[PDB]
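K.L.:
I'd like to ask you about the structure that follows.
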Number of protein chains: 4
Amino acid sequence: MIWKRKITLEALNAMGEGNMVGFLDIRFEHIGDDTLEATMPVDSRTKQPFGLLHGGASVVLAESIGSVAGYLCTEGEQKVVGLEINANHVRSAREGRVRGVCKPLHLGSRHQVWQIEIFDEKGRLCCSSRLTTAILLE
Amino acid sequence: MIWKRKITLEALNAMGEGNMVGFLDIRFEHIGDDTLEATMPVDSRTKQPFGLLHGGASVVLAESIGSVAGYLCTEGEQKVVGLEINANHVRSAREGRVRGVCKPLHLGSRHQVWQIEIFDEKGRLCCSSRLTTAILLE
Amino acid sequence: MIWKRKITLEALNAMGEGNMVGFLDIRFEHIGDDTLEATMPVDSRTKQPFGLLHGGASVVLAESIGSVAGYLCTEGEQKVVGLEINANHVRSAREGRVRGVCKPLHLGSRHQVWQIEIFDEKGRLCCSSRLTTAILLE
Amino acid sequence: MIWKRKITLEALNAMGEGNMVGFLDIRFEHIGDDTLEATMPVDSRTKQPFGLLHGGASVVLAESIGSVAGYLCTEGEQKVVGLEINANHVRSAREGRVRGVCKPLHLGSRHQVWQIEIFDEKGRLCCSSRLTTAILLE
(Lines of atoms letter the chains of each structure in order from A and count residues from 1; the text may use other names and numbers.)
(Lines give C-alpha, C1' and ligand atoms only; values in the text may rest on other atoms or scores of the structure.)
Protein backbone atom coordinates (compact mmCIF):
# COMPACT_ATOMS: atom_id res chain seq x y z
CA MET A 1 0.00 0.00 0.00
CA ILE A 2 1.03 3.60 -0.65
CA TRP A 3 -0.25 4.70 2.75
CA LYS A 4 2.17 5.83 5.45
CA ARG A 5 -0.31 6.78 8.18
CA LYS A 6 -2.44 4.09 9.78
CA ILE A 7 -5.81 5.81 10.18
CA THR A 8 -9.29 4.27 9.92
CA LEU A 9 -12.18 5.59 7.83
CA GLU A 10 -13.99 6.15 11.12
CA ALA A 11 -11.23 8.56 12.18
CA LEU A 12 -11.22 10.13 8.69
CA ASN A 13 -14.92 10.89 8.80
CA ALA A 14 -14.57 12.07 12.40
CA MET A 15 -12.01 14.66 11.29
CA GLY A 16 -14.49 16.21 8.86
CA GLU A 17 -17.08 17.03 11.52
CA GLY A 18 -17.09 20.74 12.28
CA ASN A 19 -15.78 21.69 8.84
CA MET A 20 -16.82 21.70 5.16
CA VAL A 21 -16.51 17.92 4.75
CA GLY A 22 -19.04 17.20 7.49
CA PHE A 23 -21.25 20.09 6.38
CA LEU A 24 -21.73 18.53 2.92
CA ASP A 25 -21.98 15.02 4.38
CA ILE A 26 -18.93 13.87 2.39
CA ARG A 27 -18.10 10.40 3.72
CA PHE A 28 -15.07 8.17 3.18
CA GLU A 29 -16.27 4.63 2.56
CA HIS A 30 -13.33 2.64 1.24
CA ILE A 31 -9.55 2.52 1.15
CA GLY A 32 -7.53 -0.01 -0.82
CA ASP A 33 -3.83 -0.60 -1.39
CA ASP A 34 -3.72 2.44 -3.68
CA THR A 35 -7.23 3.91 -3.78
CA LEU A 36 -9.52 6.03 -1.62
CA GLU A 37 -13.27 6.41 -2.11
CA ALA A 38 -15.77 8.83 -0.61
CA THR A 39 -19.41 9.63 -1.34
CA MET A 40 -21.37 12.86 -1.34
CA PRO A 41 -25.12 13.48 -1.49
CA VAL A 42 -26.81 15.51 -4.18
CA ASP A 43 -29.05 17.59 -1.92
CA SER A 44 -29.97 21.15 -0.91
CA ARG A 45 -26.43 21.90 0.26
CA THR A 46 -24.79 20.63 -2.93
CA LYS A 47 -27.38 21.51 -5.60
CA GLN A 48 -27.56 24.58 -7.85
CA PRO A 49 -30.80 26.62 -8.01
CA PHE A 50 -32.28 24.30 -10.63
CA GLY A 51 -31.84 20.99 -8.81
CA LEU A 52 -28.64 19.84 -10.50
CA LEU A 53 -25.50 18.94 -8.55
CA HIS A 54 -23.37 22.10 -8.26
CA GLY A 55 -20.15 21.62 -10.21
CA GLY A 56 -18.37 23.30 -7.33
CA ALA A 57 -19.55 20.52 -5.03
CA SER A 58 -17.91 17.92 -7.25
CA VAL A 59 -14.56 19.68 -7.00
CA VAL A 60 -14.88 19.92 -3.23
CA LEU A 61 -15.36 16.16 -3.11
CA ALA A 62 -12.44 15.65 -5.48
CA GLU A 63 -10.10 17.97 -3.62
CA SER A 64 -11.23 16.61 -0.26
CA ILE A 65 -10.42 13.04 -1.23
CA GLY A 66 -7.19 13.86 -3.04
CA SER A 67 -5.78 15.88 -0.16
CA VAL A 68 -6.54 13.34 2.58
CA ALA A 69 -5.11 10.55 0.41
CA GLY A 70 -1.97 12.61 -0.11
CA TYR A 71 -1.86 13.35 3.61
CA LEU A 72 -2.21 9.64 4.33
CA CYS A 73 0.91 9.24 2.17
CA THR A 74 3.04 11.50 4.39
CA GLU A 75 4.36 11.07 7.95
CA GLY A 76 4.09 12.81 11.32
CA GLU A 77 4.27 16.59 11.16
CA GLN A 78 4.30 16.51 7.37
CA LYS A 79 1.28 18.19 5.83
CA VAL A 80 -0.18 18.34 2.32
CA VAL A 81 -1.43 21.45 0.52
CA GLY A 82 -3.41 21.72 -2.71
CA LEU A 83 -1.36 23.65 -5.26
CA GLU A 84 -3.38 23.24 -8.43
CA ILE A 85 -6.64 21.52 -9.27
CA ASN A 86 -8.68 21.12 -12.45
CA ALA A 87 -11.77 19.16 -13.36
CA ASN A 88 -13.91 18.28 -16.35
CA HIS A 89 -17.67 18.31 -15.91
CA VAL A 90 -19.02 15.73 -18.32
CA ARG A 91 -22.26 14.57 -16.72
CA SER A 92 -24.90 16.18 -14.53
CA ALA A 93 -26.27 14.50 -11.39
CA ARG A 94 -29.67 15.12 -9.80
CA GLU A 95 -30.20 12.70 -6.91
CA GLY A 96 -28.85 10.10 -4.51
CA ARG A 97 -25.13 10.20 -3.76
CA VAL A 98 -22.16 10.53 -6.12
CA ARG A 99 -19.01 8.49 -5.60
CA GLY A 100 -15.46 9.73 -5.96
CA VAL A 101 -12.59 7.30 -6.50
CA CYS A 102 -9.06 8.67 -6.02
CA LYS A 103 -5.89 7.07 -7.41
CA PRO A 104 -2.24 8.26 -7.58
CA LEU A 105 -0.60 9.44 -10.82
CA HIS A 106 2.67 10.42 -9.14
CA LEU A 107 3.94 10.17 -5.58
CA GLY A 108 7.08 12.16 -4.82
CA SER A 109 9.05 13.42 -1.84
CA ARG A 110 7.75 16.96 -2.26
CA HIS A 111 4.79 16.65 -4.64
CA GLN A 112 1.95 14.34 -5.59
CA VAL A 113 -0.50 14.12 -8.45
CA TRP A 114 -3.90 12.56 -7.77
CA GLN A 115 -6.67 11.68 -10.22
CA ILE A 116 -10.24 11.66 -8.95
CA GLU A 117 -13.14 10.16 -10.91
CA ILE A 118 -16.63 10.85 -9.58
CA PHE A 119 -19.63 8.76 -10.66
CA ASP A 120 -23.39 9.03 -10.21
CA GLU A 121 -25.49 6.32 -8.53
CA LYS A 122 -25.81 4.49 -11.85
CA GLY A 123 -22.03 4.33 -12.29
CA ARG A 124 -21.73 7.00 -15.00
CA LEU A 125 -18.76 9.38 -15.03
CA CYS A 126 -19.91 12.85 -13.95
CA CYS A 127 -16.63 14.54 -13.12
CA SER A 128 -12.97 13.71 -13.70
CA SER A 129 -10.34 15.70 -11.84
CA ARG A 130 -6.63 16.01 -11.14
CA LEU A 131 -5.07 17.50 -8.00
CA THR A 132 -1.44 18.59 -7.58
CA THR A 133 -0.12 18.79 -4.04
CA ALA A 134 2.96 19.98 -2.20
CA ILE A 135 4.29 18.16 0.86
CA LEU A 136 5.41 20.60 3.55
CA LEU A 137 6.80 20.72 7.09
CA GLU A 138 5.97 23.86 9.08
CA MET B 1 -21.07 46.36 -21.23
CA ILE B 2 -20.81 42.62 -21.88
CA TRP B 3 -24.17 41.64 -20.35
CA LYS B 4 -27.04 40.45 -22.57
CA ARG B 5 -29.57 39.89 -19.75
CA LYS B 6 -30.76 42.31 -17.09
CA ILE B 7 -30.71 41.36 -13.43
CA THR B 8 -30.47 42.72 -9.89
CA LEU B 9 -28.04 41.65 -7.18
CA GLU B 10 -31.17 41.17 -5.10
CA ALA B 11 -32.56 38.69 -7.61
CA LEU B 12 -29.20 36.95 -7.91
CA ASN B 13 -28.84 36.47 -4.18
CA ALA B 14 -32.48 35.39 -3.88
CA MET B 15 -31.91 32.52 -6.34
CA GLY B 16 -29.32 30.89 -4.11
CA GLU B 17 -31.73 30.51 -1.19
CA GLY B 18 -32.44 26.86 -0.52
CA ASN B 19 -29.40 25.59 -2.42
CA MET B 20 -25.57 25.52 -2.25
CA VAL B 21 -24.77 29.22 -2.73
CA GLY B 22 -27.39 30.24 -0.17
CA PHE B 23 -26.24 27.81 2.52
CA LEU B 24 -22.63 29.00 2.14
CA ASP B 25 -23.84 32.60 2.39
CA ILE B 26 -22.12 33.49 -0.87
CA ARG B 27 -23.35 36.94 -1.86
CA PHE B 28 -23.13 38.88 -5.09
CA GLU B 29 -22.14 42.40 -4.12
CA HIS B 30 -21.14 44.12 -7.35
CA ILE B 31 -21.91 44.16 -11.05
CA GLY B 32 -19.77 46.33 -13.32
CA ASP B 33 -19.56 46.88 -17.07
CA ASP B 34 -17.62 43.63 -17.51
CA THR B 35 -16.98 42.40 -13.97
CA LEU B 36 -19.05 40.50 -11.38
CA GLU B 37 -18.09 40.09 -7.71
CA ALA B 38 -19.30 37.89 -4.86
CA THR B 39 -18.01 37.17 -1.35
CA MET B 40 -17.98 34.00 0.78
CA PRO B 41 -17.49 33.56 4.56
CA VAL B 42 -14.42 31.80 5.85
CA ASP B 43 -15.78 29.41 8.27
CA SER B 44 -16.87 25.96 9.52
CA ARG B 45 -18.90 25.64 6.32
CA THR B 46 -15.86 26.44 4.14
CA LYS B 47 -12.85 25.29 6.18
CA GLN B 48 -10.80 22.12 5.81
CA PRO B 49 -9.91 19.96 8.85
CA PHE B 50 -6.88 22.05 9.79
CA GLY B 51 -8.64 25.39 10.10
CA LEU B 52 -7.87 26.93 6.69
CA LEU B 53 -10.13 27.84 3.77
CA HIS B 54 -10.98 24.66 1.84
CA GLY B 55 -9.54 24.72 -1.68
CA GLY B 56 -12.85 23.34 -2.91
CA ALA B 57 -14.69 26.24 -1.29
CA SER B 58 -12.66 28.59 -3.48
CA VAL B 59 -13.63 26.65 -6.58
CA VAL B 60 -17.26 26.71 -5.51
CA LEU B 61 -17.13 30.50 -5.44
CA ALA B 62 -15.30 30.72 -8.77
CA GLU B 63 -17.72 28.41 -10.56
CA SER B 64 -20.70 30.24 -9.01
CA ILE B 65 -19.60 33.70 -10.17
CA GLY B 66 -18.24 32.46 -13.50
CA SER B 67 -21.36 30.47 -14.38
CA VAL B 68 -23.86 33.21 -13.57
CA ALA B 69 -21.69 35.74 -15.40
CA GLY B 70 -21.65 33.36 -18.35
CA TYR B 71 -25.43 33.11 -18.22
CA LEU B 72 -25.82 36.89 -18.19
CA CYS B 73 -23.86 36.98 -21.43
CA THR B 74 -26.38 34.76 -23.23
CA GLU B 75 -29.95 35.36 -24.44
CA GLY B 76 -33.41 33.85 -24.47
CA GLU B 77 -33.62 30.10 -23.94
CA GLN B 78 -29.85 29.81 -24.19
CA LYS B 79 -28.08 28.31 -21.18
CA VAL B 80 -24.52 27.90 -19.92
CA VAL B 81 -22.84 24.75 -18.59
CA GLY B 82 -19.40 24.52 -17.01
CA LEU B 83 -17.03 22.28 -19.01
CA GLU B 84 -13.63 22.76 -17.43
CA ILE B 85 -12.39 24.54 -14.36
CA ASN B 86 -8.81 24.93 -13.17
CA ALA B 87 -7.36 26.79 -10.22
CA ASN B 88 -4.09 27.67 -8.56
CA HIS B 89 -4.30 28.11 -4.79
CA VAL B 90 -1.67 30.75 -4.05
CA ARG B 91 -2.60 31.71 -0.50
CA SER B 92 -4.75 30.43 2.33
CA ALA B 93 -7.41 32.26 4.36
CA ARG B 94 -8.37 31.74 8.01
CA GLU B 95 -11.21 34.14 8.81
CA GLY B 96 -13.54 36.87 7.63
CA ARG B 97 -14.70 36.69 4.02
CA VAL B 98 -12.96 36.34 0.68
CA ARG B 99 -14.14 37.94 -2.53
CA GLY B 100 -14.12 36.72 -6.09
CA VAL B 101 -13.71 39.12 -9.00
CA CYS B 102 -14.83 37.68 -12.34
CA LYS B 103 -13.90 39.12 -15.74
CA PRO B 104 -14.11 37.61 -19.26
CA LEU B 105 -11.23 36.21 -21.30
CA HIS B 106 -13.40 35.02 -24.18
CA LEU B 107 -17.09 35.49 -24.96
CA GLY B 108 -17.80 33.42 -28.05
CA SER B 109 -21.00 32.20 -29.66
CA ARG B 110 -20.47 28.64 -28.45
CA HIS B 111 -17.87 29.00 -25.70
CA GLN B 112 -16.81 31.34 -22.91
CA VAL B 113 -13.71 31.42 -20.75
CA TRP B 114 -13.97 33.27 -17.45
CA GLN B 115 -11.22 34.37 -15.06
CA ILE B 116 -12.05 34.47 -11.35
CA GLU B 117 -9.55 35.84 -8.81
CA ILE B 118 -10.32 35.41 -5.12
CA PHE B 119 -8.83 37.70 -2.49
CA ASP B 120 -8.72 37.66 1.29
CA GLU B 121 -10.02 40.70 3.21
CA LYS B 122 -6.61 42.36 3.03
CA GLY B 123 -6.62 42.31 -0.76
CA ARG B 124 -4.16 39.44 -1.14
CA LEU B 125 -4.67 36.97 -4.00
CA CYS B 126 -5.68 33.57 -2.63
CA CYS B 127 -6.86 31.73 -5.73
CA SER B 128 -6.61 32.26 -9.48
CA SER B 129 -8.98 30.21 -11.59
CA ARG B 130 -10.49 29.86 -15.03
CA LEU B 131 -13.86 28.44 -15.98
CA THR B 132 -14.61 27.32 -19.52
CA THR B 133 -18.29 27.15 -20.44
CA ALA B 134 -20.40 25.96 -23.34
CA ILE B 135 -23.48 27.82 -24.57
CA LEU B 136 -26.30 25.41 -25.32
CA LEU B 137 -30.08 25.38 -25.92
CA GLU B 138 -32.98 23.03 -25.18
CA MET C 1 -12.50 0.93 -32.11
CA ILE C 2 -13.21 4.54 -31.12
CA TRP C 3 -12.02 6.08 -34.38
CA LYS C 4 -14.41 7.25 -37.10
CA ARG C 5 -11.70 7.92 -39.69
CA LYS C 6 -9.54 5.21 -41.23
CA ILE C 7 -6.07 6.71 -41.64
CA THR C 8 -2.75 4.87 -41.42
CA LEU C 9 0.30 5.87 -39.38
CA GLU C 10 2.09 6.63 -42.65
CA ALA C 11 -0.55 9.23 -43.57
CA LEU C 12 -0.63 10.73 -40.08
CA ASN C 13 3.11 11.32 -40.23
CA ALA C 14 2.78 12.63 -43.79
CA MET C 15 0.36 15.28 -42.53
CA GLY C 16 2.96 16.37 -40.00
CA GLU C 17 5.56 17.37 -42.58
CA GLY C 18 5.76 21.09 -43.24
CA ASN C 19 4.47 21.96 -39.78
CA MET C 20 5.55 21.80 -36.12
CA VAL C 21 5.03 18.05 -35.74
CA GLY C 22 7.51 17.36 -38.53
CA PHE C 23 9.91 20.06 -37.38
CA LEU C 24 10.32 18.34 -34.00
CA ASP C 25 10.34 14.86 -35.57
CA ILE C 26 7.23 13.81 -33.66
CA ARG C 27 6.36 10.40 -35.10
CA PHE C 28 3.17 8.42 -34.56
CA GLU C 29 4.10 4.79 -34.01
CA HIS C 30 0.89 3.10 -32.90
CA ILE C 31 -2.88 3.30 -33.26
CA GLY C 32 -4.77 0.93 -30.99
CA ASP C 33 -8.43 0.15 -30.42
CA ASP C 34 -8.68 3.16 -28.12
CA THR C 35 -5.11 4.50 -27.80
CA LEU C 36 -2.69 6.57 -29.85
CA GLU C 37 1.09 6.75 -29.41
CA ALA C 38 3.91 8.89 -30.80
CA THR C 39 7.56 9.42 -29.92
CA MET C 40 9.69 12.56 -29.96
CA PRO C 41 13.47 12.91 -29.78
CA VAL C 42 15.24 14.76 -27.00
CA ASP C 43 17.66 16.77 -29.15
CA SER C 44 18.66 20.30 -30.21
CA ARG C 45 15.14 21.28 -31.28
CA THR C 46 13.47 20.11 -28.05
CA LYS C 47 16.11 20.72 -25.36
CA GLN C 48 16.52 23.63 -22.95
CA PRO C 49 19.94 25.36 -22.79
CA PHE C 50 21.24 22.65 -20.46
CA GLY C 51 20.57 19.40 -22.29
CA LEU C 52 17.24 18.54 -20.66
CA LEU C 53 13.96 18.15 -22.55
CA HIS C 54 12.11 21.48 -22.67
CA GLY C 55 8.90 21.12 -20.66
CA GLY C 56 7.23 22.89 -23.56
CA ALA C 57 8.16 20.14 -26.01
CA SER C 58 6.47 17.52 -23.83
CA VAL C 59 3.32 19.62 -23.97
CA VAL C 60 3.63 20.00 -27.75
CA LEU C 61 3.85 16.22 -27.93
CA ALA C 62 0.83 15.76 -25.65
CA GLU C 63 -1.40 18.22 -27.46
CA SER C 64 -0.35 16.83 -30.86
CA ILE C 65 -1.27 13.24 -29.98
CA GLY C 66 -4.46 14.24 -28.19
CA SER C 67 -5.72 16.54 -30.94
CA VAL C 68 -5.07 14.02 -33.72
CA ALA C 69 -6.70 11.31 -31.60
CA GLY C 70 -9.69 13.58 -31.05
CA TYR C 71 -9.75 14.36 -34.75
CA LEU C 72 -9.72 10.62 -35.56
CA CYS C 73 -12.89 10.28 -33.49
CA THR C 74 -14.87 12.73 -35.61
CA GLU C 75 -15.78 12.54 -39.29
CA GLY C 76 -15.93 14.47 -42.55
CA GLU C 77 -16.02 18.26 -42.19
CA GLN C 78 -15.77 18.11 -38.40
CA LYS C 79 -12.56 19.30 -36.76
CA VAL C 80 -11.22 19.23 -33.21
CA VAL C 81 -9.82 22.24 -31.36
CA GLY C 82 -7.95 22.24 -28.06
CA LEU C 83 -9.74 24.31 -25.42
CA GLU C 84 -7.76 23.48 -22.28
CA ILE C 85 -4.50 21.69 -21.62
CA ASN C 86 -2.73 21.00 -18.34
CA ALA C 87 0.45 19.07 -17.71
CA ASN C 88 2.47 17.95 -14.69
CA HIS C 89 6.22 17.63 -15.17
CA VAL C 90 7.38 14.86 -12.88
CA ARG C 91 10.74 13.91 -14.41
CA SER C 92 12.92 15.54 -17.05
CA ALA C 93 14.51 13.59 -19.90
CA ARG C 94 18.06 13.96 -21.20
CA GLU C 95 18.37 11.75 -24.26
CA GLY C 96 17.03 9.26 -26.78
CA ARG C 97 13.32 9.55 -27.50
CA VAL C 98 10.29 9.91 -25.24
CA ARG C 99 6.96 8.24 -25.90
CA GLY C 100 3.50 9.72 -25.49
CA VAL C 101 0.57 7.40 -24.80
CA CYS C 102 -2.87 8.93 -25.31
CA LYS C 103 -6.13 7.42 -24.02
CA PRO C 104 -9.68 8.84 -23.89
CA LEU C 105 -11.33 9.82 -20.61
CA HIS C 106 -14.51 11.06 -22.30
CA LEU C 107 -15.71 11.14 -25.91
CA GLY C 108 -18.81 13.28 -26.46
CA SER C 109 -20.53 14.64 -29.58
CA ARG C 110 -19.29 18.17 -28.80
CA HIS C 111 -16.38 17.64 -26.42
CA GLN C 112 -13.66 15.14 -25.58
CA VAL C 113 -11.12 14.69 -22.80
CA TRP C 114 -7.82 12.91 -23.41
CA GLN C 115 -5.06 11.87 -21.03
CA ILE C 116 -1.53 11.72 -22.44
CA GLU C 117 1.35 10.05 -20.61
CA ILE C 118 4.95 10.66 -21.69
CA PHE C 119 7.74 8.29 -20.62
CA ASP C 120 11.51 8.22 -21.19
CA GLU C 121 13.29 5.42 -23.05
CA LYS C 122 13.42 3.64 -19.68
CA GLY C 123 9.64 3.72 -19.26
CA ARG C 124 9.74 6.21 -16.40
CA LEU C 125 6.91 8.77 -16.34
CA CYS C 126 8.19 12.20 -17.34
CA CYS C 127 5.03 14.16 -18.08
CA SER C 128 1.33 13.47 -17.50
CA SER C 129 -1.16 15.65 -19.34
CA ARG C 130 -4.88 16.19 -19.94
CA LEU C 131 -6.37 17.77 -23.07
CA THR C 132 -9.93 19.07 -23.37
CA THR C 133 -11.25 19.56 -26.91
CA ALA C 134 -14.30 20.88 -28.71
CA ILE C 135 -15.78 19.17 -31.76
CA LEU C 136 -16.61 21.78 -34.39
CA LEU C 137 -18.09 21.73 -37.88
CA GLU C 138 -17.30 25.18 -39.30
CA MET D 1 11.12 45.10 -8.80
CA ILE D 2 10.74 41.37 -8.21
CA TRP D 3 14.05 40.50 -9.89
CA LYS D 4 16.85 38.99 -7.78
CA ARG D 5 19.45 38.32 -10.51
CA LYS D 6 20.92 40.81 -12.94
CA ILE D 7 20.61 39.99 -16.64
CA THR D 8 20.32 41.60 -20.06
CA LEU D 9 18.04 40.81 -22.99
CA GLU D 10 21.11 40.22 -25.14
CA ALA D 11 22.27 37.48 -22.75
CA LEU D 12 18.80 35.96 -22.46
CA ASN D 13 18.42 35.60 -26.22
CA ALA D 14 21.98 34.26 -26.63
CA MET D 15 21.22 31.33 -24.31
CA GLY D 16 18.49 29.92 -26.54
CA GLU D 17 20.93 29.54 -29.44
CA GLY D 18 21.45 25.92 -30.38
CA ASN D 19 18.44 24.75 -28.35
CA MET D 20 14.63 24.81 -28.61
CA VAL D 21 13.93 28.51 -28.08
CA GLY D 22 16.72 29.46 -30.46
CA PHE D 23 15.35 27.28 -33.27
CA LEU D 24 11.82 28.64 -32.83
CA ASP D 25 13.08 32.25 -33.02
CA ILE D 26 11.52 33.08 -29.63
CA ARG D 27 12.89 36.46 -28.64
CA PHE D 28 12.87 38.19 -25.28
CA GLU D 29 12.17 41.86 -25.97
CA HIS D 30 11.10 43.52 -22.72
CA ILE D 31 11.84 43.27 -19.01
CA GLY D 32 9.58 45.36 -16.80
CA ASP D 33 9.23 46.02 -13.07
CA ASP D 34 7.56 42.63 -12.60
CA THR D 35 7.03 41.40 -16.15
CA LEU D 36 8.94 39.56 -18.87
CA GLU D 37 7.92 39.48 -22.53
CA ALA D 38 9.00 37.46 -25.56
CA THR D 39 7.68 37.01 -29.09
CA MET D 40 7.44 33.89 -31.26
CA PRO D 41 6.69 33.59 -34.99
CA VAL D 42 3.57 31.97 -36.37
CA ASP D 43 5.09 29.92 -39.18
CA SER D 44 5.95 26.42 -40.40
CA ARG D 45 7.82 25.69 -37.15
CA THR D 46 4.95 26.65 -34.86
CA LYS D 47 1.91 25.63 -36.92
CA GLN D 48 -0.25 22.52 -36.81
CA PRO D 49 -1.30 20.61 -40.00
CA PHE D 50 -4.26 22.88 -40.81
CA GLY D 51 -2.33 26.15 -40.91
CA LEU D 52 -3.06 27.60 -37.46
CA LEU D 53 -0.72 28.19 -34.51
CA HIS D 54 0.01 24.99 -32.60
CA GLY D 55 -1.49 25.19 -29.13
CA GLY D 56 1.60 23.36 -27.96
CA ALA D 57 3.65 26.21 -29.40
CA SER D 58 1.88 28.75 -27.21
CA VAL D 59 2.71 26.56 -24.21
CA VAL D 60 6.34 26.41 -25.25
CA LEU D 61 6.45 30.23 -25.25
CA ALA D 62 4.61 30.39 -21.92
CA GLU D 63 6.89 27.94 -20.13
CA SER D 64 10.02 29.55 -21.60
CA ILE D 65 9.28 33.01 -20.25
CA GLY D 66 7.78 31.71 -17.02
CA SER D 67 10.74 29.48 -16.20
CA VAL D 68 13.31 32.18 -16.89
CA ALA D 69 11.31 34.82 -15.04
CA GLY D 70 11.18 32.40 -12.11
CA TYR D 71 14.93 31.82 -12.27
CA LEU D 72 15.39 35.62 -12.26
CA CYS D 73 13.56 35.80 -8.94
CA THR D 74 15.93 33.37 -7.21
CA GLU D 75 19.51 33.76 -5.98
CA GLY D 76 22.84 31.97 -5.75
CA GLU D 77 22.83 28.34 -6.83
CA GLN D 78 19.05 28.12 -6.53
CA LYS D 79 17.27 26.91 -9.64
CA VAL D 80 13.71 26.64 -10.93
CA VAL D 81 11.86 23.62 -12.26
CA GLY D 82 8.41 23.69 -13.79
CA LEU D 83 5.83 21.70 -11.78
CA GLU D 84 2.45 22.18 -13.46
CA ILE D 85 1.33 24.08 -16.53
CA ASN D 86 -2.23 24.81 -17.63
CA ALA D 87 -3.53 26.91 -20.48
CA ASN D 88 -6.81 28.02 -22.03
CA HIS D 89 -6.64 28.45 -25.82
CA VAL D 90 -9.11 31.20 -26.71
CA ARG D 91 -8.05 32.37 -30.17
CA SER D 92 -6.05 30.86 -33.02
CA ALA D 93 -3.17 32.72 -34.73
CA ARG D 94 -2.43 32.42 -38.46
CA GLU D 95 0.51 34.75 -39.14
CA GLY D 96 2.98 37.36 -37.93
CA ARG D 97 4.19 36.89 -34.37
CA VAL D 98 2.50 36.35 -31.03
CA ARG D 99 3.88 37.80 -27.82
CA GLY D 100 3.68 36.45 -24.30
CA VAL D 101 3.50 38.66 -21.23
CA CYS D 102 4.64 36.96 -18.04
CA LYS D 103 3.67 38.33 -14.62
CA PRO D 104 3.78 36.77 -11.12
CA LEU D 105 0.80 35.55 -9.09
CA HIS D 106 2.94 34.19 -6.29
CA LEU D 107 6.65 34.49 -5.45
CA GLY D 108 7.32 32.22 -2.50
CA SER D 109 10.39 30.66 -0.89
CA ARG D 110 9.69 27.20 -2.28
CA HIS D 111 7.05 27.86 -4.93
CA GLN D 112 6.17 30.32 -7.67
CA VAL D 113 3.05 30.77 -9.79
CA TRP D 114 3.39 32.70 -13.03
CA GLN D 115 0.66 33.97 -15.35
CA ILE D 116 1.51 34.22 -19.05
CA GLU D 117 -0.89 35.78 -21.54
CA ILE D 118 -0.14 35.46 -25.27
CA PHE D 119 -1.53 37.99 -27.76
CA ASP D 120 -1.66 38.18 -31.55
CA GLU D 121 -0.32 41.14 -33.55
CA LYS D 122 -3.61 42.97 -33.06
CA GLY D 123 -3.46 42.77 -29.29
CA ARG D 124 -6.09 40.02 -29.02
CA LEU D 125 -5.72 37.35 -26.33
CA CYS D 126 -4.89 33.95 -27.85
CA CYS D 127 -3.79 31.93 -24.84
CA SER D 128 -3.87 32.35 -21.06
CA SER D 129 -1.72 30.06 -18.95
CA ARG D 130 -0.32 29.64 -15.46
CA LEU D 131 2.99 27.98 -14.69
CA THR D 132 3.65 26.66 -11.20
CA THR D 133 7.31 26.27 -10.29
CA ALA D 134 9.34 24.80 -7.46
CA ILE D 135 12.50 26.50 -6.22
CA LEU D 136 15.24 23.92 -5.70
CA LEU D 137 18.84 24.22 -4.56
CA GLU D 138 21.28 21.66 -6.00
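Every residue number used here counts from 1 along the chain in the order it is shown.
Just so you know, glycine gets a Cβ as well, placed from its N, Cα and C.
So Swiss-Prot lists these for the protein:
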type	residues	note
ACT_SITE	D:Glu63	active site, nucleophile or proton acceptor
BINDING	D:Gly82, D:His89, D:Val90, D:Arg91, D:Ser92, D:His106, D:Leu107, D:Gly108, D:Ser109, D:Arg110, D:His111	substrate binding site
MUTAGEN	D:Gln48 to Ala	Almost loss of activity with benzoyl-CoA as substrate
MUTAGEN	D:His54 to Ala	514-fold decrease in catalytic efficiency toward benzoyl-CoA
MUTAGEN	D:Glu63 to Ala or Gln	Loss of activity with benzoyl-CoA as substrate
MUTAGEN	D:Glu63 to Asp	Almost loss of activity with benzoyl-CoA as substrate
MUTAGEN	D:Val68 to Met	10-fold decrease in catalytic efficiency toward lauroyl-CoA. Does not affect catalytic efficiency toward 1,4-dihydroxy-2-naphthoyl-CoA and benzoyl-CoA
MUTAGEN	D:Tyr71 to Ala	Does not affect activity
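Please situate the listed features within the shown structure.
P.N.:
Long-range Cβ neighbours of D:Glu63 (mutagenesis position) (same chain, at least 6 residues apart, Cβ-Cβ under 8 Å): D:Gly82, D:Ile85, D:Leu131.
D:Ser92 (substrate binding site) falls within neither a helix nor a strand when secondary structure is assigned with DSSP, and so counts as coil. Its Cβ taken as reference, D:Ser92 (substrate binding site) is surrounded by 19 other Cβ atoms within 10 Å in the chains shown.
Around the Cβ of D:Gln48 (mutagenesis position), the same chain contributes D:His54, D:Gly55, each under 8 angstroms and 6 or more positions distant in sequence.
According to DSSP, D:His54 (mutagenesis position) is assigned to coil rather than to any helix or strand.
Classification of D:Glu63 (mutagenesis position) by DSSP places it within a helix.
D:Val68 (mutagenesis position) carries a helical DSSP state (H, G or I).
A C-beta separation below 8 Å, combined with a sequence spacing of at least six in one chain, links D:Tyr71 (mutagenesis position) to D:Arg5, D:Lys79, D:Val80.
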K.L.:
Of all the Cα pairs drawn from D:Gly82, D:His89, D:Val90, D:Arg91, D:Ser92, D:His106, D:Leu107, D:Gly108, D:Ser109, D:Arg110, D:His111, the residues the record ties to substrate, which distance is largest, in Å?
P.N.:
36
K.L.:
Ranking the recorded positions D:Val68, D:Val90, D:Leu107 by other Cβ atoms within 10 Å, which is at the bottom?
P.N.:
D:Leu107
K.L.:
Are any of the recorded positions D:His54, D:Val68, D:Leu107, D:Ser109, D:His111 near chain C, where near means a Cβ under 8 Å from a Cβ there, and if so which?
P.N.:
D:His54
K.L.:
To the nearest Å, how far is the Cα of D:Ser92 (substrate binding site) from the Cα of D:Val68 (mutagenesis position)?
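P.N.:
If we compare the Cα positions of D:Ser92 (substrate binding site) and D:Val68 (mutagenesis position), the gap is 25 Å.
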K.L.:
Enter the number of other CB atoms within 10 angstroms of the CB of D:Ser109 (substrate binding site).
P.N.:
8
K.L.:
For chain A, give the subset of the recorded positions D:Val68, D:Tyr71, D:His111 whose C-beta is less than 8 angstroms from one of that chain's C-beta atoms, in sequence order, otherwise 'none'.
P.N.:
D:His111
K.L.:
If you count the C-beta atoms lying within 10 Å of each candidate's C-beta, which of the recorded positions D:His54, D:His111 ends up with the smallest number?
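P.N.:
Ranked by other Cβ atoms within 10 Å, the recorded positions D:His54, D:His111 bottom out at D:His111.
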K.L.:
Kindly assign D:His111 (substrate binding site) to one of the three DSSP-derived states: helix, strand or coil.
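P.N.:
It is in a strand.
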